[PDB]
Amino acid sequence: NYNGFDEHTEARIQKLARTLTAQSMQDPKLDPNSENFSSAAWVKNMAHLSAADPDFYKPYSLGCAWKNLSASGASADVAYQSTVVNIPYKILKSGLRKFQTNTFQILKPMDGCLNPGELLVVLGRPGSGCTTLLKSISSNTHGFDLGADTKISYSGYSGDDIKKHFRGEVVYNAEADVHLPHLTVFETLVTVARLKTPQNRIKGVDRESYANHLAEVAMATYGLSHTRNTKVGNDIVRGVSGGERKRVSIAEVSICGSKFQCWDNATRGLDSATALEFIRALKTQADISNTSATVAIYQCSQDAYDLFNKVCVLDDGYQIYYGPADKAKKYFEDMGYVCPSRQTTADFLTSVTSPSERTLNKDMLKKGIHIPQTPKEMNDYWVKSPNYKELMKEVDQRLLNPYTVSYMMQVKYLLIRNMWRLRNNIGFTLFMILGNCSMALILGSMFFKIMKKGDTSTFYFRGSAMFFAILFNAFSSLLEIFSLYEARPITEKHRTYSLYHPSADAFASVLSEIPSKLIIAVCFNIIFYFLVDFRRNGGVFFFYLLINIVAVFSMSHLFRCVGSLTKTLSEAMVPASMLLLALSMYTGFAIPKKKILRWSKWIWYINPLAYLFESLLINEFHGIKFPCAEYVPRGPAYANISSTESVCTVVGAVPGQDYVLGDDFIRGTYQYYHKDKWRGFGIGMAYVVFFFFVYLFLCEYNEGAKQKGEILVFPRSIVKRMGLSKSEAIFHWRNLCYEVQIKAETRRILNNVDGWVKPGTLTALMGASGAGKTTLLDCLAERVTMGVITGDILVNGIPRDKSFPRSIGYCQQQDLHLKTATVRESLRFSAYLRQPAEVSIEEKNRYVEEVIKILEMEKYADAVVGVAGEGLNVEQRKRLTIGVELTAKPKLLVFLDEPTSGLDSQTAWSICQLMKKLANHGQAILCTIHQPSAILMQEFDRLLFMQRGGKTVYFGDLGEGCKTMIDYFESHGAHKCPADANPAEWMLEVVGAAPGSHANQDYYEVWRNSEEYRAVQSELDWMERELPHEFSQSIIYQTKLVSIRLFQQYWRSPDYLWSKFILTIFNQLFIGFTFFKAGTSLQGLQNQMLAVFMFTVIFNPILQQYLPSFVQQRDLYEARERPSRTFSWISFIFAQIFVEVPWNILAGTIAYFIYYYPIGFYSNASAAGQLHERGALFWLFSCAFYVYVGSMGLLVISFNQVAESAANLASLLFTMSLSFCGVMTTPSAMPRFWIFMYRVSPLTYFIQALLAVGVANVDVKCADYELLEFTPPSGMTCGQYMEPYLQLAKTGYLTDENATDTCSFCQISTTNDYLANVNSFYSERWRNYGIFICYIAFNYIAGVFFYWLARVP
Ligand SMILES: CCNc1cc2oc3c/c(=[NH+]/CC)c(C)cc-3c(-c3ccccc3C(=O)OCC)c2cc1C
Ligand SMILES: Nc1ncnc2c1ncn2[C@@H]1O[C@H](COP(=O)(O)OP(=O)(O)OP(=O)(O)O)[C@@H](O)[C@H]1O
Ligand SMILES: Nc1ncnc2c1ncn2[C@@H]1O[C@H](COP(=O)(O)OP(=O)(O)O)[C@@H](O)[C@H]1O
């Protein structure tokens, strides 16, 4: 707990000062080693000496003073919802509107002043202009225009002046907790301290020592010393508590020396005590650093409100009161309103703007005095009031009258921060190193055998192995983008106040990866170059390693540039995928430099991997003579021969040689010359430097964040034009208990709890944070699974049956709804599945209308749920959550879990009024409540109060003004409740659960021996004696509804489907037109094989695009639809399959149409008289491949919790299948060990059948450079000479059978014989299609089974 400079922090800071001065040694008000030393004086001295630099003309304090302040923004006229068939027109129309308006007055003219050292609380309802005010007075007016008449003076500096120079002296913080999760608090603060040390003006203490001291003083000042070595953490990574996480942000901004601050949503997610601690830390900062801060907060506690000097009250953008906080209540009570005795002043000030909550002073109405009731009237009254006159006197007088450390020091400190990040998340990096090591091991094992012999038979495999090496080194840096994106928001924060250049952060990020990149390169290349058995000369190996280093750095920088240009990784997925495809395909192995068409030769020329692969091949092949493997004239008939009458069967061969000079081979096949060896290094370094500079430039300037108004979406079909059943049984539980084995052997969470809820009564379930409130709801609702429950939970005196979980309604704290659905659609979806089967759908529609009317959401019934930022706000989402359960016609109860938590006071009161209205209708509502205000407590009929450990302390009708509860407690020793104390908080103090932990006695035992307890027992006995199909719809109907909703999600998810289809179109079109009519040359055939190979590499991105949709569906299901018994997991998974398949089939059809024909497989099929059959079968394979990618995505996500891990697993399996599919290395060339992997991978059968269909049953046309030349023996034509050989190796054709001086030979006559070498056959095509479909079926079935295992309980 934090108490804002109690003597403990003073002693801690005195110890720190003694340590600093003693370390240096190795006026009496300030000498730590003496008496009279004052810790406040010490911190104040440091804060002054931080801003006392002779070169700095910054102020010692800033205080804003504005008048006429008015802001406005372009009206956000509600716009229709984006859908796959509508987003193109939407983009076109938006582009036209930008190519070629009304306004909304966000804030009407306001005035105010805030001297240094003061704290201002801005009070207003949501949408009242609080955030806009904080952005205006902090000069963050991006997204809206500021009035032409506004005047803002920061103690003399115009807002323009602080924007130009002193930015960071005025700081606006939307959320406090934006931190690197994996740094400890001390590291997070020491990096900031280092970046702020005035590097020229410290003597006697080393700069690291001073930075450490300043970080420790910041921690002690804000009560964080106990978290020195704790990880800062996150909502998903364990670390310091939320309050400590926000006080870390306060300490950080304190170190950075901002003199003016704003905190828009400071206390979001904090309970009363923790929010008070945060405000107290802010007050301590104001006292010490003399900063002025402004906080916009809801549910402001009276204790917290006591700390603010000034208050600002808004409603509809009008200012109603500005001035001292303690005068606000009296000012409004003079206005004509009255504060209920127990109402905290902040709630009074905020409610005075809410007509259904205010209370007009009846006396002042009898006098006929007008009491303003609408915001304009209140603002006019304030303008008239003497408070405004006095405020303007103060304002008018005040309107009458870049980085601390050099660039390289910023780089150094940010690099150290990055290394700390790595050494705290080191597990990921270790798995990362091991992944590359293992992939190198596997690939090298795959090439080990064939490469070993070294004959000319290994040329294609040398090419393929070097292609793998260059790819797996160049792209082994791409998973640093995760860290890049994670760091970007904190870089933006640290830019909002001048701490370092964003270029310094980018440069630190680049330099921090060098260790990992070098280690990966060394390990991978050492393992690979040895297994693959490239040249063992040391110099060539080191040149190879150098080229790989240049490749990895080049790609790292190129894709950092892309990452910098996108909001998230998902948005970069598409262009990054295009870049990967272009670079990998045009590296010079898939299609040699000779065969690249004129339309895309420039791609080779600008591709760095092309030049680097050139250098690698020149290095590998240059100057080495590979002994010839096999000759054309061959066999016993050719035992005796002259050397020149034979030739080696490879490109660079010359007749009569026993070897082929690898340089000749590469010159013939790729046209790389030894003179170009060092071109690769030069171009690679040129690219590396250029893209490094462009990365710095982009990170320096292209960033920002813009404000936009909350909007409702109202799908286009709407924009074209634009009775609740009573509870019937009494639910009572007796002697309830619950134990779980997790934290301790037989640990009780509930202890003999008992009670009941009757129809038409709203029951409050209260307790401290924890205390088994939600646990009691989960047990009563039979929503809990683990542990053992004991005791009675009876309905109408009878044990709850198997229909009970359906008969009740349970509104969870988290309002989770399918974002793409609409409010009306969501309610109708809930009604259809859960209401009794025999109810006609028109009646379900009418009941949904009744429910919509009751919740008074009719004005936005058609809106899209969306998300927090766009769509329904918190109140609307809560109302939708309640409606969804009301539409299930819960026969028995309605369980609510903290409906009023996370809301403001006025929205909370609105929700409580809705709950009481429902109870009046007849509903039996049991709802957990947290820190309710005394006014809300007047709504609940009964109160079940539970002490820590699930130990009931009270259960009774709290009656009027909580008098019954107060009386029960006071009669039993509790100290009298003050007439102005909140009964909820007071009772929480009586039992000792609230801080100040001590109780006059164990009140659990007082209850157990109370008279109320025996009365409850008698009533429970009478309830015991008053006693006189797991799913509603069948599985087929549930599947129908769920699949329809999932379709409506794909539709209306234009980003996903358009990314999928544009990626398909671009990738496959690029493949098809890179190999445009490749022809049937010997190289053309393997080029087409590699084209079919590249057709498959689209797998990863289109799987990763799909996974988020499944995760979005699955979260909603498992979190609300499953416990509610809305539908069975069977329907969920069948919908996931049935909806994903059709879109994959459509994408496959598009891919076929744009790939099969451009590349020319159609002409090959036509030449064979098989156009229709082969075209149809290729279309079937494309559709099957896309369906298979979908099925693999489903399989991997069926048990992986997060999408990233599922994507990684799918990528690894696809990599194995692709590597061992038998084209990068033929099956007979693999080690006998890997034949299982070759046989099992689906891509063997896919690729073999696809290539067979593409190029089977036609003739080969060997180009000039491919023909084999040799001289026929004396006195016989080549026609006669080659006949003996030609009859045994029964294929091949001489270009001239009657030549006698020399003849050219083609060793493949027809493409079928070539395909036989690749092991692909035409007669197998249909069997392969069947096998591939079997793979899809197994993927889907295994996915279903693994979802059943992993996820179903
Ligand atoms: C848009 C970028 N696309 C991708 C880039 C990737 O780069 C990777 C770089 C790596 N090096 C460290 C940074 C490591 C270890 C794995 C990587 C994977 C990967 C992860 C798991 C299994 C296989 C692979 C994989 O295929 O890796 C091929 C290099 C990976 C995956 C995708 C989709
Ligand atoms: N360009 C714009 N920028 C900001 N708000 C706008 C704009 N156009 C219209 N508005 C509307 O003006 C109102 C201003 O309220 P604002 O959000 O600033 O205060 P608030 O809602 O109390 O702040 P917070 O959202 O942090 O609680 C909002 O309802 C918003 O929808
Ligand atoms: N592993 C666990 N899983 C679920 N609940 C647990 C576990 N360990 C302890 N608990 C119990 O969960 C309770 C916290 O939930 P609860 O108090 O119902 O939430 P809330 O107070 O927000 O309604 C604690 O009382 C604690 O005894």
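Using the numbering of Swiss-Prot, the residues shown for chain A are 31-56, 92-165, 170-470, 496-816, 861-1166, 1178-1502, in order.
According to its header, the structure was obtained by electron microscopy, 3.1 Å.
Each residue, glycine too, has its Cβ placed from N, Cα and C.
Record features (Swiss-Prot):
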type	residues	note
BINDING	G905, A906, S907, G908, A909, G910, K911, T912	ATP binding site
DOMAIN	869-1112	domain 'ABC transporter 2'
MUTAGEN	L183 to P	Activates ER-associated degradation
MUTAGEN	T257 to I	Alters drug specificity
MUTAGEN	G302 to D	Confers generalized drug resistance
MUTAGEN	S648 to F	Alters drug specificity
MUTAGEN	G905 to S	Inactivates drug transport
MUTAGEN	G908 to S	Inactivates drug transport
MUTAGEN	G1009 to C	Confers generalized drug resistance
MUTAGEN	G1040 to D	Alters drug specificity
MUTAGEN	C1427 to Y	Activates ER-associated degradation
So among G302, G905, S907, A909, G910, all listed as recorded positions, which is physically nearest to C1427 (mutagenesis position)? Use the C-alpha atoms. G302
Neighbourhood of the ATP site (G905, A906, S907, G908, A909, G910, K911, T912): other residues with Cβ within 8 Å of the Cβ centroid, in order? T913, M1084, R1086, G1088
Determine, using Cα-Cα distances only, which of these mutagenesis positions is closest to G908 (mutagenesis position): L183, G302, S648. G302
Select the closest residue to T257 (mutagenesis position) from the following recorded positions, measuring between CA atoms: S648, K911, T912, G1040. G1040
Counting other Cβ atoms within 10 Å of each residue's Cβ, which of the recorded positions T257, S648, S907, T912 comes out lowest? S907
Between the mutagenesis positions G302, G908, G1009, the one whose Cβ has the fewest other Cβ atoms within 10 Å is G908
Please report the three-state DSSP label of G905 (mutagenesis position). strand
Roughly how many angstrom lie between the C-alpha atoms of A909 (ATP binding site) and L183 (mutagenesis position)? 42
For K911 (ATP binding site), just count the other CB atoms lying within 10 A of its CB, please. 21
Cβ-Cβ distance under 8 Å, sequence separation of 6 or more, same chain as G910 (ATP binding site); the residues meeting this, in order, are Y876, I887, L888, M1084, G1087, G1088
By the DSSP assignment reduced to helix, strand and coil, which category contains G1009 (mutagenesis position)? strand
In sequence order, what residues of the same chain, 6+ apart, have a Cβ less than 8 Å from the Cβ of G905 (mutagenesis position)? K911, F1083, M1084, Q1085, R1086, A1131
Quick note, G1009 (mutagenesis position) and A906 (ATP binding site): C-alpha atoms separated, nearest Å, by 33
Check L183 (mutagenesis position) against DSSP and tell me helix, strand or coil, would you? coil
Tell me, how many other CB atoms lie within 10 A of the CB of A906 (ATP binding site), whichever protein chain they belong to? 19
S907 (ATP binding site) and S648 (mutagenesis position), Cα-Cα, nearest whole angstrom: 53
